[PDB]
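Visitor: Have a look at this one before I ask anything.
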Amino acid sequence: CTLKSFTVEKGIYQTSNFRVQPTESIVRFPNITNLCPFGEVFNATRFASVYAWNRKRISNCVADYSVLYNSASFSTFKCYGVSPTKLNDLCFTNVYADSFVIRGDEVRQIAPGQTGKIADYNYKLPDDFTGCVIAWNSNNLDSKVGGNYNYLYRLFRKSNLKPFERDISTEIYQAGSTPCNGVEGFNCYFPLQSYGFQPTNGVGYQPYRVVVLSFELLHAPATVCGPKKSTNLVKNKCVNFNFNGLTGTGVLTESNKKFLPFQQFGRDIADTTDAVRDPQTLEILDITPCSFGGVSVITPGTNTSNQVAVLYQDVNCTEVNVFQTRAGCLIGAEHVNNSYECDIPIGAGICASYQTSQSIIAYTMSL
Amino acid sequence: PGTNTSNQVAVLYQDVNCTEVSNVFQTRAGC
Amino acid sequence: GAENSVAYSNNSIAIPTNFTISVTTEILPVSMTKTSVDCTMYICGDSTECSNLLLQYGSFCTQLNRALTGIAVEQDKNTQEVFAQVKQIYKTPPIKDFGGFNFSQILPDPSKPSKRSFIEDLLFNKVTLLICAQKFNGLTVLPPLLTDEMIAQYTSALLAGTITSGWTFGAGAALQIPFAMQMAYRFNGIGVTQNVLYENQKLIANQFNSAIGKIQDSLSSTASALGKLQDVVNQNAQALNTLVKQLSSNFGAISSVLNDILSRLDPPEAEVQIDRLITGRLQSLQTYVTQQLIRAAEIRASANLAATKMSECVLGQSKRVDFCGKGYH
Amino acid sequence: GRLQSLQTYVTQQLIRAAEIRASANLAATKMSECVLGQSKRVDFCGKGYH
Amino acid sequence: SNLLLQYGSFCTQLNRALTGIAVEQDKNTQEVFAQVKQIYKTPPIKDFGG
Amino acid sequence: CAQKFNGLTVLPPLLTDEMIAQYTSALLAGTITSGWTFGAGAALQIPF
Amino acid sequence: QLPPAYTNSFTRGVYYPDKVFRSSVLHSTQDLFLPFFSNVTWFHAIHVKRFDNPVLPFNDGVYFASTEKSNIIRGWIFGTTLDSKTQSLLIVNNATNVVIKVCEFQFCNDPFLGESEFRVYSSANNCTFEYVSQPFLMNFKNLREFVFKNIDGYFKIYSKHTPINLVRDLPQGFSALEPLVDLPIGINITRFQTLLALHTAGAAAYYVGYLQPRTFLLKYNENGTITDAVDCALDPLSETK
């Protein structure tokens, strides 16, 4: 099926490769059960302006998004760089919940590389932001028929903002010439601007309580992790594993390197995870996977026989006659002690022929 | 000349008439 | 270098009176590490999404594997080529009545661990030499067909032939002849009548032995003129390292390990990032295999040159001046 | 684009270099064997007896 | 340049290959001409049988 | 000199042409004064 | 209180940039450091009210060659502009442990501790964190090579104490610098000043150097410690390496 031909001539040919199938999967976390405070800020009573938006840090707890699914009709819920269905299976790094309120009209003003007064002067996002946003109407919850003019939003500034920048210092803005001198001359408008948050207006002017979740990735075994259960520990078997988020496979064995109390991982000559410290027992292991080379097969040619000789290349094991060489585990060939001229080379001086009442034999070739 | 003996280096700018930035000897192959 | 005109006339002539045998080395790369790379393993790891996406460019994998296997068998053919001119394996007789000459560093030594002779072992040791770490991305290394044992045995056979039968074993069966007489034949080939040999045998023997000692030093010393083989191995290992290191690269995507993206993202929107990774690593494999082909062609040229040298210098006195050494050969 | 282009240039240069290397080895030979003494390899140092 | 930082190895890769070509060239000329070692000068006696 | 304008520098050779010419002059002088011996050790004057 | 004289470092200020253990890997990186042979501001208390910390610009990284033998130095303080209203950093190596507080500090004309003089905050209107740290109680032997890197909502402090043997500009030696504490604080800091424990004029000359982005070539030994490092911007030979 590989050579795309029925007849095959005497030679060595290389079929697909081979690896050991992994047997199990073990999950190891730190012993923590704290609850991530999210309701207190989402299901909150009062929010700050978009020029005075809150920046809160959250850490050392566990999160959930199913609760963020059944809760309510979140008018906007769309995530960036991450699928909203995977959070409870990943492991965050220093989430930050930031909130504010505008009209549902300008919800577009929240995007990477986004434009808008709120975006240019009041709340800037990164081009590379990771996370998402949650907003819902507050005209039905926090309502002022005349206009909830307690909520404000900056309308003027000289320079734009860096992503996630709050600036409060607000004198009477100067719109070019006719110097304002902070004395409100000509071209002097104030950056402070109020909204029209009224039940007496349409759905467009409905204030929408907005919140954003910014969080890093792959910088430390952060304590912001998911509800995954820790699991038992198995060793000397090709298994899956996750360690505080680091997800890989291989052979878990004890270490010999002297870590340091802060040292989390280990690495190698060429930047591969080769040693991990257990986030449960604080034990130090190393790793060696089992992607064990390719497979080839011998044949005397499909004009003389059918039997073959499979040859795996890297096995100090059984890993299902049989005869191990330096070139790997040879299967399906008797071994002898004579010597002849090489017919089908293998390597390390091993050749294979067909005459013995017939079979495949190998031998250290003669000269 | 090799770290094993000395630590003195002779830098060589590739192709410039000698006005870039002691004993600056001009070659056909650079300053 | 030095300058000296040559006093020339119409009736002046220089003529030599005394002479000096000499010995000089020559290195020649003759092979390189036959390797192989399992494409899907490298580009994709153990994903299947990555396998599906690679099914777009379908022919590239088999293509590259064919190329690299061609290189491998080419290497084995070279190594087979140089060290195969004798259908026999001669054994130097235990008698050491070699007209006074002392081949004791070049003839093999049974008491050694291998059958490597003195200078052979010295050399083999001088070029001192990470493996499994590399092997942990499918970048395996097929081993050579001929282990160094058989190589050394071939070499010893050749020595036995060229000192017992002189050269005739290169043209059929080996016909023994006393070594002094064979040396005399060698002289009579370069224009010096052979009587000079049977009149200077002792001096010549001493010169030869001292010369061999000279090489014993010039290698056992720190003066290592083995730059060639060393740099071959160097370029090979360095290309390997470049390839491997080009996995931390991001090629403009968000991550550099598939499992990362596949975990933190959904297929219909992560497949683009997977595509970018695919493109990048594919380009890397491509340039690597191209460099490999070129360097292998280089080594092939070098090996053919070595084969010609083996057939024309060893198996018989040459006459192409300054081709098998320096001065009359 | 520009990267691909530069790559192609490098590869072409390598191949030409290998060609020139072969030719130069041939040249060095013809020098050492043709100049520094006569060679009887017919039709290699020119045409006819050398 | 920041964007090029993604493909970071290509620059060194190429420059290395090209420098290899260059030093190979110089070695070519060396091998093709460094056979003599004593720079002889023609004698002033242009007497060569004719 | 037109190439030099995108970093496409051109390094110079190691041997200038004069050295090469002197080398060729050497070879000629040797050939016409010894003929092959100077290719095999010393240089031996010998009539043409 | 004599003027601070320029003196130069010598292979000082090499700290593990991260936690990733490696073994015999001659490995390059890029980060902020103290460039070699750099003129560090010798604050001479060997000059034979030198609480001489006029509120010193905390640039992005400050070497602090803590030179003390009997904890005559109390701690430090870190702020933005010291306007009596902003939220600052209090750093005292108290005799119970290292006590750290980020708080609504009210900078008086002398905001510091001692604890008798406490004109740091008259009121903790927003005292966002209190840090009763691990137990650490505080020639110049314990050259407490403290380095203050603050970035990314993280106030990071790498450190290592071990009795050195010299009473002048730092010795012609070399040693690593462990990481000690990163605190997820994230407040504005522009300038700082130390808290030398007030007896005071005293005599304990303590150096202060500045940091900035560079790139080094570390050398992890087989044990796994930084045995040597090389600047990549010092001398042509260094770039060769």
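Residue numbering for chain G follows Swiss-Prot; the residues present correspond to positions 23-70, 77-142, 154-177, 185-245, 259-300, in that order.
Even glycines carry a Cβ here, placed using N, Cα and C.
Feature table excerpt (Swiss-Prot):
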type	residues	note
VARIANT	G:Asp80 to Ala	In strain: Beta/B.1.351
VARIANT	G:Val83 to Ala	In strain: Omicron/XBB.1.5, Omicron/EG.5.1
VARIANT	G:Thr95 to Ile	In strain: Iota/B.1.526, Mu/B.1.621, B.1.1.318, Omicron/BA.1
VARIANT	G:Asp138 to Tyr	In strain: Gamma/P.1
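Looking at the shown structure, can you explain where the listed features end up?
Guide: Taking Cβ-Cβ distances under 8 Å and a sequence gap of 6 or more within the same chain, the neighbours of G:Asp80 (variant position) are G:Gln23, G:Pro26, G:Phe65.
In the three-state DSSP scheme, G:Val83 (variant position) falls into the coil class.
Around G:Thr95 (variant position), the same-chain residues six or more apart in sequence whose CB sits under 8 Å from its CB are G:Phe186, G:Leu189, G:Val213, G:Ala263, G:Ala264, G:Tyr265, G:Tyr266, listed in sequence order. Reduced to three states, the DSSP call for G:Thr95 (variant position) is coil.
In the three-state DSSP scheme, G:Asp138 (variant position) falls into the coil class. For G:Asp138 (variant position), the Cβ neighbour count at a 10 Å cut-off comes to 9, with all displayed protein chains included.
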Visitor: If I restrict to non-local contacts, at least six residues apart, and a C-beta distance under 8 angstroms, what lies near G:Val83 (variant position) in its own chain?
Guide: G:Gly107, G:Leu110, G:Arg237, G:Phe238, G:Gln239
